[PDB]
Structures are given as C-alpha cells and as structure tokens.
Amino acid sequence: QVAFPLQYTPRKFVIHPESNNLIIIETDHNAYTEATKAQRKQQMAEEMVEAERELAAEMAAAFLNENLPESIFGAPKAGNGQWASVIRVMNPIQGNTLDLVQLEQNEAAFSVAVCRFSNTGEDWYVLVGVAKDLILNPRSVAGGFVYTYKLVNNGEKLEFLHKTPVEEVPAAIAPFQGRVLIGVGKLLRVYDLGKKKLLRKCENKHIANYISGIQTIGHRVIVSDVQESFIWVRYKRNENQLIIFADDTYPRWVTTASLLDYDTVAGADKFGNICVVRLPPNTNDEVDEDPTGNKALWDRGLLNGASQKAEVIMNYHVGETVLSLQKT
Amino acid sequence: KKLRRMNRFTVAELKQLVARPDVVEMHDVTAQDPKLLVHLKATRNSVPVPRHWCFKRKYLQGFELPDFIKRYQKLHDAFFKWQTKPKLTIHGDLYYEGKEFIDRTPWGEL
Amino acid sequence: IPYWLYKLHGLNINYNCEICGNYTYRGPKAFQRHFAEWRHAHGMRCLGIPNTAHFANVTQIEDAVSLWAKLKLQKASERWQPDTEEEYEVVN
Amino acid sequence: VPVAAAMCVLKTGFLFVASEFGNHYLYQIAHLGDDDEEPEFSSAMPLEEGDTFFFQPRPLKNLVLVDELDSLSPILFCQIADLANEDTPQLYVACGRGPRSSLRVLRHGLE
Amino acid sequence: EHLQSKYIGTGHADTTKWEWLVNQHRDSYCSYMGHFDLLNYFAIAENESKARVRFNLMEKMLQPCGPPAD
RNA sequence: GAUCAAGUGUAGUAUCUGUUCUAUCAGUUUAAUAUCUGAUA
Ligand SMILES: [Zn+2]
C-alpha cells in the first residue's frame, strides 16, 4: 500500500481519462468547513477575552495558534445536519493535491462525474451533485445543487462555471450520449450543459423511490433504487422520453452496481449480499409511454412494478457490506 | 356493539385518499386499518389474497407425459441431453378456478 | 325459488348505482359486476369519465367526477411534460 | 490516540489499540501516567452541575508508537486501473473516515 | 398456534399497525447491533463513533415509532 | 350453503338417509350476508 491523506470521508472519485488525475469528493456529517472552523475559532477567542484581561488576551492569542492535527486529535464534531465537503484533484502517481475546491458550510457532495458535452465538444467538465442542509434522521433537505466546473490545464484545475439548483439531493450523475443523466431524488433527468445553467431535456417521475446509482450501456440506463433494487430504462432518442421497461422482483437495499453485459447487472446491498440480475431472453426495450395517460390507467405493469421482470441468476451473502463492484 | 362498524370511511373517501385507487375493493373499507391495507395492496412485488376467500363453495368443489420422456441411454438423455424447462408461472401468478380455460455476449457463460 | 338463495346466497341485499340511472342489482358479489356493464359504461360516458379499474366500486356521480378530477391531476402530473423542457437564453 | 473499537493492555508493557476504522496501533507504555505537570481530576472535588473539569489535549507522552497494522477498513470506493503505465492494474482505494481518510494505491507485491 | 407466543414479535388477527411496526423497528435495531458491517455503514454515514451509534440505537429501542396509537 | 333427527364406523377425521328454509324494522354478529334474540303485522 501507498497511502495519500484526505481531509473528509471520500464518497466517490472519477478518473479524468486524458491526464489520469483523480477527481475525489470528500464529505462528512457533524463537520465544519475550514472557513466555519476558523470563524468558530475567532469568536471563541473574542468570547475568551470578553469573559484578568491581559492574561485572557495571551490565552486567546495562544488558542488561535493552538492547531492540533485532526488526524490525531479528531476533527471537531459540529452539530446534527452540519456538513463539510471538498472536491480534490489529485495525481495518482504521488498524491499531490493539484486543486482543492471548498464548498459552502452544509453543502455535502454526494455525486461526481467527468464528461464532455456534445455542444462544447473537446472541453471537459466536472459535475458535482450537492445536498443543501441535509438532515439524515428524520430525513429532510433544503434541496440541492449541481456545480459545474470546466476541467482545464490538462485536467489539473477546476474552473467554476455555474451552480444549478435542484429540488432534492442529486444522488447520482452519469454521462449519457454527450449529455448528463442526473438522478434527483426519485426523478431521473437528462441535463444539457447550457451556458448559465444545466437544461432539463427529459425527466422520468416513475421511479418508485430515491435513486442511489446510475449505470448506462447504449440506450439502456440501469437505475439503482435505494430499496426497490434495479429499474431498466430506455432513452427514446427521437421521442425525447425515458421509459421504464423492466424491474426486479425483490426489494434490495442496493449500495453499488456493475454492468456485466448489455442484459446483466451485478449488484450489492446494505445487508452484505451480492446478486446478479439478468433480463430474460426476448425482453423488449422498445416500449412506449402513453401521451394521453392510457399506460398509467388501462395498460400497466405487473405486481405494481414494470410489465417485464429481471431474473435473479445469482445470490450470495458475502458476510460483509460491499460498496464497489468492477469487472476487470 | 355495531357502532364502530358505522365509524368507517366510505369507498369514495378511501378511493380519493390513496395513491392507487385501482387496488381499493368494496370490502377494504371494513378493515381495522384500511389505509395500511390499501398501502400493502399497492407494494411493488406483493401478491393478492386468493380470490375464493369469500366464495360460498370450498376451493375446488366447482396429465400428459412430458415430451422428452414420451420421446438405457435414451432414458439418461431424456434427463441429461434433451430436457426442456416447462412453462413456469412467474412470482405471484396464483392459480384460481378460471386460470386455465454494442456486443450482446453473455458474461460468465461456459 | 329455493329461498336459501335469497338469504344464504345473499340475494336479499340490494344496492343502487347512480351511474346506472339508479338501477339495482340485489346481492353483493352479483352487484359488483355492473362496473363492466352497459348501464354503467353509458353513465361514465355521459360524465366524460373512462371506466378504469380506479372507478370500479364507485356508484355515485359526485364521487366519480371528483375522483376523476384527482386522477386526471395525478395522471397529468406523473408523466413527462415536454412543454417543461428547458431551452437556452432560459426558455421553456 | 485514534478512536478504538478495543484496547488491550499487555503484561509486557504494551497497549494495543484496535482502531474503530483505519490502521491499528501497538504502543509501548513508556510511563504509567504518574507525572504531575498535568492535573488529576477527582469525584471528591467540589464542582457544580453543568460545570466541568477541563484538560489540555497534547502530543503522546505516556505512549510510544512501535507498530502499525495498515488497514483498509472502510473501503468506500474503488477503481482497478493502470494509471501508472505498469504491466499490472493497480487498485485505487478510497479509505478511512474523517481526517484519517486516505486514497490508497494497492499493487500486488511486497514493499 | 399457541406456542408461537414463546417468541416475541409474532402477531395475530388483532395486531395493529403500531404493534407490527414497533416489532419491525426493534428487530431492525437488534440486527444493526449484530451486523458489524451494517453498523460500520451507519457510523461512517453519520460521522459518529461505533460506540455512540450502538448507544443511540439502544436508546431508540424504548419507543422506536413514538407512543401507542391511543 | 346453513340447520334438526336417526343409523353406521374409526387411533382420529366423519359419512349417510329423512326434514326445515318463504313479510319488514331494531339489537347481537359477520368482510358482507346469514343464523340467533326481540318488535310490528
Ligand atoms: Zn353503475
């Protein structure tokens, strides 16, 4: 092992394909950002003087310089719902930080992607999905943002472009056909880059619950629901629609997913399991959704899910929770 | 006492209060928790109660040899050379009285 | 008629349907069939309401209409509104 | 020391600190905590309710680090890729919680 | 059958929403306490010590769904 | 389908023959009925 320090709990990273640098998102609950950590320190020094006053001034000056490392003494625990988060560009050969964007207090990065957009061609972009004022338990949130940066200097610096608001946490981001697919809560949306903000080309509201992950292959999109496992979606390119065409027959608390082939998904869950789910032969992805309402009224899916079902072809309890799957 | 049997939603009221009015049956209104019941009836992989539960008659009071068998070695090969899976019903397809009458190579094949 | 059909089979009981012009069908698991019958289907047509499973077991006009309001709002909401696609400077 | 799932004091004068997450530590106990530059608090001292004893956190005084069991718990994210132009792909592993987080590069081999 | 009553968290035809959910929540918290990896997940997600996560779960065992219906 | 009487047999479960079911309301009860208990003819 060679180990390179990070500042908060890393949630995800992506390899920028040309210069091979890692874009890492780090995020903690009960945490202060460095700006807030400094401001907290400043007020506590002033409060210590305004509690003798010559010695208090010395102790306050001492305290402002007293700067014990978080790695040894612990990061100071902010209250419930308080978040600190950073986006780090890092070289994988030796872990020098090339760039470090710091997000606002109580912004929590949950998703990241590196991509090109069709409109801008060669230009690279980092999209980072952020929750604002997320409370975990009981769950509530002040919506979210997607931050866009233009990757520049051979993928060594994040040039901030714009910050686009969204209604709920953008929990997954996936580049799709020169556009970006972002899962905001239970809504799956296709976003064009735009100039001042991302533009919502398409949206699907039929996902049962919160979206944890998004994989893609061709026109197929595999959506990981937080509890209702795998949903297969097709993007109808000409018709501008995201259509659900298949689902699993079990609840799974999916943590991560991997595509094995065009028809097959390996998944893992919060309960230490792995599964492989496959679409049965002659599953049809060329499916409609009705412009009047018929396919949500008369015509319908099976068991209160989609009309076609995936087969579970593998199940195994690993004995311990899996957060990464990769075919390699 | 009959009073609590009057202290119930109407079918109209239960139909409008819920995300899925198409799962609301006449009887559902009479439950101890009609809102939990209708919720459970709407869950994504859940199986309906056998429809005969309210019938006055008992459940069923209203073979061909599989082709590979029917087709020493032959009898082994019926099981280990040419045995086809029968038509299998999917999860939740309960039996009832009237039921009958980019590359695409698979990963991890052999 | 063997009168255990009236009592035991439940053909004593009766229900009206306003959608069926106030017509009546006697016993419960017989009555339940009119939601797929021409009196009912014509009543639903006369109110501009499709006779979906959502309206099975609904016998009253104001209910069928108000449920058809709530369902029409729901089924308008549930889908993609391409009038609410976004275009650059922003326009929908 | 890092927050521990378990501590064992060995008869031979070592403290083993099974870290809650990340690497585990063996420390030699250099001193038994019988200094007096730093005060000893007591249940017999007068104090109020809501009031509290206060102490100063400071670097390792009674403990000396002697071994570190390099530990991947928790692995939060992973990519297997060659990013070094070696023969063999490395595993890029996002590890740890909080300020003991790390990105670790794993190669098949011996240091 | 009668002997099922030896086992807490079983139900019967007059089991309410509240009784059933309180058993689901109590069984869930006991499962989280036993499964070391499931406990890891919550400690990392909350940025909280495994010992405080366990304590918070034990505190939640008393009244996991709020008070009985009425 | 419920319900009363009688024969017969088994470790236990029952079978089998001969009857009753004709009007509304209230209470009990049921998923809804029904049965049952009162009332009005
Ligand atoms: Zn009708």
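Per Swiss-Prot, chain B residues shown: 452-513, 522-530, 568-597, 703-711, in order.
In case you wondered, yes, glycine gets a Cβ from its N, Cα and C as well.
What Swiss-Prot records for this protein:
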MUTAGEN   B:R471 to K  Does not affect methylation by PRMT9
MUTAGEN   B:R495 to K  Does not affect methylation by PRMT9
MUTAGEN   B:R502 to K  Does not affect methylation by PRMT9
MUTAGEN   B:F506 to A  Does not affect methylation by PRMT9; when associated with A-510
MUTAGEN   B:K507 to A  Moderately diminished formation of omega-N monomethylarginine but greatly reduced formation of symmetrical dimethylarginine; when associated with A-509
MUTAGEN   B:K509 to A  Moderately diminished formation of omega-N monomethylarginine but greatly reduced formation of symmetrical dimethylarginine; when associated with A-507
MUTAGEN   B:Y510 to A  Does not affect methylation by PRMT9; when associated with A-506
When the Cα-Cα distance from B:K509 (mutagenesis position) is computed for each of the mutagenesis positions B:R471, B:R495, B:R502, which gives the smallest value?
B:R502
Which ones, out of the mutagenesis positions B:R495, B:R502, B:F506, B:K509, lie near enough to chain A that their C-beta is under 8 angstroms from one of its C-beta atoms?
B:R495
Here are the mutagenesis positions: B:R471, B:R502, B:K509. Which has the lowest count of other Cβ atoms within 10 Å?
B:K509
Intermolecular Cβ proximity, mutagenesis positions B:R495, B:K507, B:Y510 versus chain C, under 8 Å
B:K507
Among B:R495, B:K507 [mutagenesis positions], residue with fewest other Cβ within 10 Å:
B:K507
Near the Cβ of B:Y510 (mutagenesis position), how many other Cβ atoms are there if near means within 10 Å?
11
By Cα-Cα distance, the member of mutagenesis positions B:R495, B:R502, B:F506, B:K507, B:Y510 nearest B:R471 (mutagenesis position)
B:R495
CB neighbours of B:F506 (mutagenesis position) within 10 A?
13
About how far apart, in whole Å, are the alpha carbons (Cα) of B:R502 (mutagenesis position) and B:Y510 (mutagenesis position)?
10
What kind of secondary structure is B:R471 (mutagenesis position) part of, going by DSSP in three states?
coil
Pairwise Cα distance for B:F506 (mutagenesis position)/B:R495 (mutagenesis position) [Å, integer]:
27
